[PDB]
Amino acid sequence: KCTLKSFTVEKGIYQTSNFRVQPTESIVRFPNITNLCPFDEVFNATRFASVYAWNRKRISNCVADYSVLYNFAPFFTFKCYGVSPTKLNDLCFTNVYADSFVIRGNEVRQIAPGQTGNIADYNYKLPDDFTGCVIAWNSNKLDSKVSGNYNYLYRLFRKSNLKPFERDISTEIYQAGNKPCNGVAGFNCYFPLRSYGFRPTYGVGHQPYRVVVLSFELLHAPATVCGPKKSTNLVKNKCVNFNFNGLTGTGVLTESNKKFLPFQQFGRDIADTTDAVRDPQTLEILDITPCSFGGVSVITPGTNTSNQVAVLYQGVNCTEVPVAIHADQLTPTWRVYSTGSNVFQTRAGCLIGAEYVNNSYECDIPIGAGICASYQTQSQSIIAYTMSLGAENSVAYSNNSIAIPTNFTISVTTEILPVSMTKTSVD
Amino acid sequence: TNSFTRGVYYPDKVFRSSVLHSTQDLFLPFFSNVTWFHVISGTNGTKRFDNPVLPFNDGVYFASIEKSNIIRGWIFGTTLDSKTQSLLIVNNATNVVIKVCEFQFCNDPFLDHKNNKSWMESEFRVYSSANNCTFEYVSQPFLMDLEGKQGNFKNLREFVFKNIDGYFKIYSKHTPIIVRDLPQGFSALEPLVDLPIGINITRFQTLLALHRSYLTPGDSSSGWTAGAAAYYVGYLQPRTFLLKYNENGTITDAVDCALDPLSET
Amino acid sequence: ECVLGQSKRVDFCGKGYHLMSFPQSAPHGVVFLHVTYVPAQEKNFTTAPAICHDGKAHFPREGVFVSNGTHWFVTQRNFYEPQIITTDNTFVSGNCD
Amino acid sequence: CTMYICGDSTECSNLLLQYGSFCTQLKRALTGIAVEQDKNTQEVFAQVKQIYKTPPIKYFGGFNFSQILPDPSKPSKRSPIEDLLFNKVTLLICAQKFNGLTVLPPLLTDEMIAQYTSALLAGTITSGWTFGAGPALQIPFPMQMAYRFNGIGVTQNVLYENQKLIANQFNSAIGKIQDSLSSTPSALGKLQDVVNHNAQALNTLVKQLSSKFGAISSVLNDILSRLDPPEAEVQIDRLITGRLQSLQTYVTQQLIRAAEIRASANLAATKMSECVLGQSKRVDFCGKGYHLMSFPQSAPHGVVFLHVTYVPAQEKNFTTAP
Amino acid sequence: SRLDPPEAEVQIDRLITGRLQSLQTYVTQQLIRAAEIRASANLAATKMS
Amino acid sequence: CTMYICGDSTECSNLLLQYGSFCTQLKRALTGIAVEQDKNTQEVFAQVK
Ligand SMILES: *[C@@H]1O[C@H](CO)[C@@H](O[C@@H]2O[C@H](CO)[C@@H](O)[C@H](O)[C@H]2NC(C)=O)[C@H](O)[C@H]1NC(C)=O
Ligand SMILES: *[C@@H]1O[C@H](CO)[C@@H](O[C@@H]2O[C@H](CO)[C@@H](O)[C@H](O)[C@H]2NC(C)=O)[C@H](O)[C@H]1NC(C)=O
Ligand SMILES: *[C@@H]1O[C@H](CO)[C@@H](O[C@@H]2O[C@H](CO)[C@@H](O)[C@H](O)[C@H]2NC(C)=O)[C@H](O)[C@H]1NC(C)=O
Ligand SMILES: *[C@@H]1O[C@H](CO)[C@@H](O)[C@H](O)[C@H]1NC(C)=O
Ligand SMILES: *[C@@H]1O[C@H](CO)[C@@H](O)[C@H](O)[C@H]1NC(C)=O
Ligand SMILES: *[C@@H]1O[C@H](CO)[C@@H](O)[C@H](O)[C@H]1NC(C)=O
Ligand SMILES: *[C@@H]1O[C@H](CO)[C@@H](O)[C@H](O)[C@H]1NC(C)=O
Ligand SMILES: *[C@@H]1O[C@H](CO)[C@@H](O)[C@H](O)[C@H]1NC(C)=O
Ligand SMILES: *[C@@H]1O[C@H](CO)[C@@H](O)[C@H](O)[C@H]1NC(C)=O
Ligand SMILES: *[C@@H]1O[C@H](CO)[C@@H](O)[C@H](O)[C@H]1NC(C)=O
Ligand SMILES: *[C@@H]1O[C@H](CO)[C@@H](O)[C@H](O)[C@H]1NC(C)=O
């Protein structure tokens, strides 16, 4: 009566909710590595790099604590096109790349994939689809020095726009084309590689910024960066809230007869979800399948007559699942309807609270698979008899006898047909 | 000759069984021409320019047929010099090293001997002068050999090299069946490792040495002449291949959607 | 069909042999009153397909040959109205072998 | 909705409940479709008030009826025609059972459908057309066939001296009909087409979960581990809009197909009422030629009619006068 | 010619949702009209027969 | 779909194919409609041999 949003319910079978079994554990399977990641050596250097030639530092096989970041270089922006500021310490990362370089005061937001120009086409280029974040902070005095440190050399222009995550350590003699030249002279043979450099009191916009990007990647190979490891032991025959290198799911862990290749990690199905996973330790392939699934339908004779109801668990074996209640795990609750009366195993599903008499009548409430239900005696309860097709008859047939009616009956019946419904108009 | 049905691999490291999944990653097109690139090296002191320059049009398929360890390594670079860090592969007897570093010219030792020096030695030192060299791949060698019995038993090696957003990948598998000119045997191809350098490559080179040159003919004729001369080189193109898995989980067969209208059906 | 005339379609205008129908106005629809002819109180007899009289076969024009256990009559199908077997009720076609 | 659109996530369910009563409509439409299908089967098959049983002695004036009468030796009491029809229609599969696309069983199983067809066959073989108007009145089968001959114009004496030839022709036709069903590759096109359409619709609805719909990922549980709930709820809404639109498209396509199947079932019920329970004078309604009598046969997701008709042959032209 | 691809893709998504909804509305209206035409054609075939 | 929704733009088709199989359904529905119209004409007219 909550599902129909009323207080009186007519006699019939109604889909009400779905039987779902919650798990009881939250085991985590983080990989076994206890090293420490090098962000201290990444950030506490003296000279980082130039803009055209940035360092590429691989971070792998270490526990990463992403909470302690503001104690090294404060006043960042964190500019995260991907994993959230407070979510990098949750899932495993296959490869983390720490690239640090300096740009003055204007392209710390033009490093985005959308923006392009004299930096994204001639210096560090972020790809159009990209996961990862960048850290930028003030360098008004600590990286300004007297008349500049002179490490502000930028490519200015080149012939072709460079691919993302690509650097070019070379010089050019670009001309745009008239009497082609290779000499150092400026006129018609303009030299690339200009720079900045100033006293720290300057025109505000040229004051440099040390930008340290942080590009990550998931899936791929077996993961190396894991963050805080909270590994828990295994159970292979019950539903759990597993956590395998980033994915979180509810289902019954199960041993496998699979033929996973050593390089293959995940196992997918026709849907986007994953049904097989490889644990980081012991290299054991485990199949993923959820718990008991089917919906529950309530059969009632109507609140105008009685208040007893019989529920039917659709598409589940009655002799195995339900029966065992195991309370504080069933989301539908109302667990009192498991041993109130006798059970029956129907092709439609397990029937709770209906006694199977084996008489045959023209049935009242259609349940399915040739079995109906009604509110009769054998004292008034719900029975689950088999459908009756009608009276069994056998007219005698012989090849010399005929039957001729000696009377008749003028019978008048009614037939009702809809013709036209309500007309509606909407504005 | 024509690459009939080779060049299919696993686009992702995901186990799928009896699925007709499609993909978008680039492959070698079906029934496409390849190169022979025969190397004679008759130990007479002469040179025939058997290691040309290939333009590296977004990925190269490499197929070789050797005896045990004839081929060794490939060179990837933009200017083939120390201006850019060039990727270098050297294969040892019990190891492999894969390393990218600014190398000027790959050396070649004195190699003029065919049959008198049955025991092969006095080799290597192919690598150039050392510079700021990156992290290498000292690891187990990938090439394997089976003892041939009653002749006609050699292993063909299929190698796929590609670059997606700078990332460098390798696909390799060995098929020990027969010694012919790209047979129609359909088989999957397994990726092994991902190389995280993220540098650009515009030209491709190899470092084959021919200390043992047995039954190797030589001809300067250029034309459509099919034959298992020395090896094969193929080119990758952006395609839309459709792959079929089986119950055990192996790619039994695959078709594309741009070769034939029947393929499109 | 069932109102403007008589329908020979079986079970189209009610169970039984249709006689006529009545329209009845209803809200958002129509209601038919199907007057039908339902036989009742059947009596079984012994029947024959044909009767040989003088070396020739006799078949009824309309109706079926019926018997009371001793002699034979002819009657219509949907009602029991026995009659003496005459040459008006039957027709002759072929021999009786 | 709460289990297909959201993979048992409570935050996605809280976002889905904000959309309102959009999903009670789909459930009520599917329940109406299921009730309509059960009603369709009931009106096509359940038309006889009583079940009639054929006598054990199966002699009907020389007419062989073994191909359509039920066989007690089989585990299911079905005719060889019904058995061959059941073996020529074929009905992973666990994915639709895992993202909520359940399949309900029909109210009338195949055993009682076969019993209904057996009762109809016994009534039309024993009582003629009299059991379709009132009480069943027995009649010899040659006499009933003679009156069915008289109903089309030709007098009964033609049957009464060609009974053996007509019985042999009927036996030959009913024997050839099974090999005609076996040899034809696309004989049961419609019954395979309906189940293939349902399977393709379910497969498309299952496969639609892999689309991203504008979000960064297709898997729902990967969203929560990467984004704050202010933007995770935006990506969740982006997924929910597409999944709900896919569900709505599936429901309206199923509604259109249900209307078409309802029209086909109404036609089948009319044919069962007219060609089987009596004799139809409508031209080309119960087969080509002058209709005599028809046989209902059970089938997977449908019914099969065996129309016995009268086809004239060996004509000769003469001279006539008005 | 006006917007960066991170927000140009938002504008394309806004256009695509409406265009796909219009196409779906057209195809379901055509399905209903085709069902009505099929019923009329079945009646016409019955009248022919 | 790729020609009506997007005016022959490549990455518009790239964002279009991300929506899934929302267009193969429309194509198969329209082809079914056309086949049904042909079947209607054949059933009405082609009744003589
Ligand atoms: C069948 O019907 C006939 C005619 O209605 C009946 O036979 C009559 O029986 C009485 C009783 O002795 C005789 O007096 C009449 O002469 C008979 N009439 C005829 C025409 O034979 C009787 O109802 C039935 N006949 C039977 C049972 O033999
Ligand atoms: C009706 O026809 C069937 C088959 O045409 C007959 O079944 C045959 O019966 C004989 C002996 O009874 C067997 O030797 C044959 O093998 C049967 N045929 C098949 C195909 O199995 C059946 O006997 C016929 N009915 C009558 C009353 O003659
Ligand atoms: C009317 O047609 C039937 C059907 O062909 C004829 O019956 C066949 O006659 C031939 C020749 O005697 C026999 O070999 C066949 O076995 C018969 N078939 C059957 C099923 O019995 C019949 O002869 C035709 N009538 C006339 C007068 O020729
Ligand atoms: C990490 O896990 C196990 C058990 O916690 C430990 O004994 C072992 O050293 C590690 N296993 C692997 C496969 O690295
Ligand atoms: C309930 O039943 C009573 C008779 O017992 C009758 O008024 C009607 O059927 C029902 N009334 C209401 C208000 O449901
Ligand atoms: C129990 O019922 C399920 C539901 O289909 C079925 O898959 C399973 O085989 C059944 N098990 C037994 C022992 O009957
Ligand atoms: C009584 O009910 C049982 C239920 O399993 C059934 O198997 C049995 O056939 C019934 N008895 C009769 C005589 O039908
Ligand atoms: C009538 O049927 C019986 C079987 O009940 C059969 O033996 C007989 O041959 C048939 N024909 C007659 C009596 O002419
Ligand atoms: C699958 O692997 C099993 C290993 O026991 C083997 O017997 C079978 O032949 C294989 N099947 C195929 C199709 O490769
Ligand atoms: C009429 O039928 C009944 C049973 O239906 C039977 O007992 C009786 O003998 C029959 N009468 C004749 C004359 O055959
Ligand atoms: C019967 O028709 C044929 C042509 O079909 C014709 O040749 C013949 O003369 C006709 N017979 C008579 C008696 O008219």
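Residues 300-677, 689-737, in that order, are what chain A shows, numbered as in Swiss-Prot.
When the header is checked for method, it gives electron microscopy, 3.1 Å.
Note: Cβ is positioned from N, Cα and C throughout, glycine not excepted.
Annotation of the published mutagenesis A:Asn331 to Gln in Swiss-Prot: Reduced viral infectivity; the original residue is retained in the structure shown. Quoted from Swiss-Prot, the note on natural variant A:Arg408 to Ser is: In strain: Omicron/BA.2, Omicron/BA.2.12.1, Omicron/BA.2.75, Omicron/BA.4, Omicron/BA.5, Omicron/BQ.1.1, Omicron/XBB.1.5, Omicron/EG.5.1. The annotation that Swiss-Prot gives for the naturally occurring variant A:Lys444 to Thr reads: In strain: Omicron/BQ.1.1. According to Swiss-Prot, the mutagenesis experiment A:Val483 to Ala carries the annotation: Increased resistance to neutralizing antibodies. Quoted from Swiss-Prot, the note on natural variant A:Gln613 to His is: In strain: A23.1. Listed in Swiss-Prot as a natural variant, A:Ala653 to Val is described as follows: In strain: 19B/501Y. Among the sequence features in Swiss-Prot, the mutagenesis site A:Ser673 to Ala is noted as follows: No effect on O-glycosylation by host GALNT1.
A map of Swiss-Prot features onto the structure.
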| residue | record | DSSP class |
| --- | --- | --- |
| A:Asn331 | mutagenesis position | coil |
| A:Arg408 | variant position | coil |
| A:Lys444 | variant position | coil |
| A:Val483 | mutagenesis position | coil |
| A:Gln613 | variant position | strand |
| A:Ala653 | variant position | coil |
| A:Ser673 | mutagenesis position | strand |
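In the structure as shown, the Cβ atom of A:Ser673 (mutagenesis position) sits within 10 Å of 18 other Cβ atoms. In this structure, the CA atom of A:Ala653 (variant position) is 89 Å away from the CA atom of A:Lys444 (variant position). Of all the recorded positions in the list A:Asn331, A:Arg408, A:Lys444, the shortest Cα-Cα distance to A:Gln613 (variant position) is found for A:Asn331. Recorded residues A:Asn331 (mutagenesis position) and A:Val483 (mutagenesis position) have their alpha carbons 57 Å apart, per Cα-Cα distance. Shown are the recorded positions A:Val483, A:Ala653; of these, the residue with the fewest other Cβ atoms within 10 Å is A:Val483. Neighbour counts of Cβ atoms within 10 Å were compared for the recorded positions A:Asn331, A:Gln613, and the top value is held by A:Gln613. Within the same chain, residues at least six positions away from A:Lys444 (variant position) with a Cβ under 8 Å of its Cβ are A:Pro499.
The C-beta environment of A:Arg408 (variant position), restricted to residues of the same chain at least 6 apart in sequence and closer than 8 Å, consists of A:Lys378, A:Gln414.
In this structure the alpha carbons, written CA, of A:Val483 (mutagenesis position) and A:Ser673 (mutagenesis position) are 101 Å apart. Close to ligand 1, meaning a Cβ under 6 Å from one of its atoms, is not one of the recorded positions A:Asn331, A:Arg408, A:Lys444, A:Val483, A:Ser673.
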